[PDB]
Each structure stands twice: as C-alpha cells, then as structure tokens.
Amino acid sequence: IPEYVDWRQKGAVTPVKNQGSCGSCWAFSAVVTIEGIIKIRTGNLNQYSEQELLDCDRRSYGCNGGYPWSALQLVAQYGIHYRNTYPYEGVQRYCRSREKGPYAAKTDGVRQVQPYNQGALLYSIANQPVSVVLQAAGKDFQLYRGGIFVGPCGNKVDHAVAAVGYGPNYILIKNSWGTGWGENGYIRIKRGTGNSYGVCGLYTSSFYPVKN
Amino acid sequence: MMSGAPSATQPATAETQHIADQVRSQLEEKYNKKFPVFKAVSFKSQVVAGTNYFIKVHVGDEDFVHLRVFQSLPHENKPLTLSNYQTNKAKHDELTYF
C-alpha cells in the first residue's frame, strides 16, 4: 500500500455537506462510501441521497441516531436515488423512495474492517473510502481548525465520518459539518500512536460497501 | 456503533443554567407565560453540526418544562436557539429526544 492515499485526488469524493441539527451523521458517512465505490467502479462521480437513508432505514432512529452498517445494508438490498432527486431536509419525514421511481444505483453488500487494527483500516482505505467512527463531543474537536489532531479526545465514539485517505502520520477524514470547519470540512487525525482504539476512538467501528 | 444518540442524563451545571437562561425569554414569549422560577435540573446532549441540549427545567411548583436548545459550532457565533419545548412535564418524566 502507498505512503499516501487521497481519494479526492482521484475524483472519488463529492463536496463537503452539512448535516445541520439532525443526528443523521450515519446517513452521511454511508453516502460518502457509496459515492466513492461507484466512482471507483463506474468512472462516474455522483451524489446520492442521505435523506433517503434517514427516512428509510428502519433499524436506525432518524435524527435521534443510527447505524452506518444498516444504512449500507439498505443500499445493498434495495438501492439509492440521487441526491438531486431526494434532497436533504434535515428532518426525518416518511420514506419516499417508491414515489421517486427506480433507484439510481445499488451495491452488492457491506463489509466490516477488523476493529482496533490500524493496518487493517489502512489497507481498506487504500481500496476505497471507509466509514469510521470517532468521539466528536469534545470542545477541542469542535474547535479544530487545522493540522494533525492528536487530541484531546476520548474513545466514547458518537459520530460516524468517512476516511477518504491517509499519509505517514495521519488518516484524512471527510466530516459533515460544512466547509467552514477544520480544513475545508476535513480533519487529519494522528495515527501510529500504538493506541489500539485509535485517536478519538477512530478504530472502533468501520464498514465499507462491496460492489464488484 | 450507534452514532448520533443523546448522552445519558446528566445533572445540570452552571453551564446548563446559563444555556437555559439564555433562552428563557424565547420560551416565555412563545408560551405566553412568564416563568417566575427557571431552574435547570437535568440535561442530555447530542452532537450534530453543533450541539442540541435537552434540558429539564424546574419552573413551577411541582411543574417542569423540557427544552430543546441549539448551540452552533464555535466558528459560527450564532446565538442559542430554542428549537422546541415540552410543557406540563413532571419531575420524574424522562428527558427524551423530540
């Protein structure tokens, strides 16, 4: 695997979004990995609907929290529409898939990275964008405005983001908070510390879509 | 695993009371009621693109109200907003998501 991966530089990553005041990060996190595998497989970079997973994943609790795995599962079982077709409203409504005609695309399944394992995580990120969780509750996290984050943060993981690349001593994350946070919506978080939870719990819980 | 859920109920701090007191008037103006007593008793948080606070405030006699207050990301410097409230609530009613 390379020293550096940046999926943005390979055209696989769509602009930074803002989840607003809804706890829909799990929807957001999932969508970045969907957009990434489809570009990697098809040559096309599209935007897919977070608002559909929010309305439609019935193992998750809308704006009250939920799971990237079940959201990735929904897309492997049924499919997803385009974002332009089913736009983000920041509030859970009823699930409107059926009244938006056929799904724009679908994935084959979901896999889970082996947790607490940095190398495992990096290998998967060398293949495509991965859904990872961290602890974002802290003021330093929220206050982040650039550089390589070493903390402080604990490993009470509360927030699903997507790992879109790595270097020698960070892992590059796309966050859903707007571009006016951090490094234009991105944060580079320290790796290599020998801490097995990862920094901010980063190696706790990681899934990626399978699609050929 | 489960991302985006509020925290467990924590008992109010001074921060809790200040956040309530910021939003006191907005309540009072929406409810068409003046609350003489306005004491934060409990809280939950959830991390969004900002922070939702869910606050149980002792307002009354044995009478409570629950608050849903939005706090922005620091870099945004927007004032606290009362997104929603619940009325006629009890000491022992659980602070839940709404």
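All residue numbers given for chain A refer to Swiss-Prot; the residues shown span 134-345 in order.
Per deposition record, X-ray crystallography, 2.4 Å.
Cβ coordinates are placed from backbone N, Cα and C, and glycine is handled just like the others.
Annotation source Swiss-Prot lists active site at A:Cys158, A:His292 (among others). The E64 binding site annotation in Swiss-Prot covers A:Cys158, and the record cites experimental evidence as its basis. For A:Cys158, the entry in Swiss-Prot reads leupeptin binding site. In Swiss-Prot, a mutagenesis experiment is listed as A:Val165 to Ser, annotated with the note Slightly enhanced thermostability and higher optimum temperature; when associated with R-307. Enhanced thermostability and higher optimum temperature; when associated with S-169 and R-307. Per Swiss-Prot, mutagenesis A:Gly169 to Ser is noted as: Enhanced thermostability and higher optimum temperature; when associated with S-165 and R-307. For the mutagenesis result A:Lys307 to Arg, the note given in Swiss-Prot is Unstable. Slightly enhanced thermostability and higher optimum temperature; when associated with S-165. Enhanced thermostability and higher optimum temperature; when associated with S-165 and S-169.
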If you measure C-alpha to C-alpha, which of A:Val165, A:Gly169, A:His292, A:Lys307 (recorded positions) come within 10 angstroms of A:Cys158 (active site)? A:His292
Between A:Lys307 (mutagenesis position) and A:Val165 (mutagenesis position), what C-alpha distance do you get in Å? 8
For chain B, which of the recorded positions A:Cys158, A:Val165, A:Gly169, A:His292, A:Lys307 fall under 8 Å by Cβ? A:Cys158, A:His292
Under 8 Å Cβ to Cβ from A:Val165 (mutagenesis position), same chain, six or more residues apart: give me those in sequence order, or none if nothing qualifies. A:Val146, A:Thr147, A:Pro262, A:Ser264, A:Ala295, A:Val297, A:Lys307
Cα of A:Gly169 (mutagenesis position) to Cα of A:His292 (active site): how many Å, rounded? 20
At a 10 Å cut-off from the C-beta of A:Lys307 (mutagenesis position), count the other C-beta atoms across all protein chains. 25
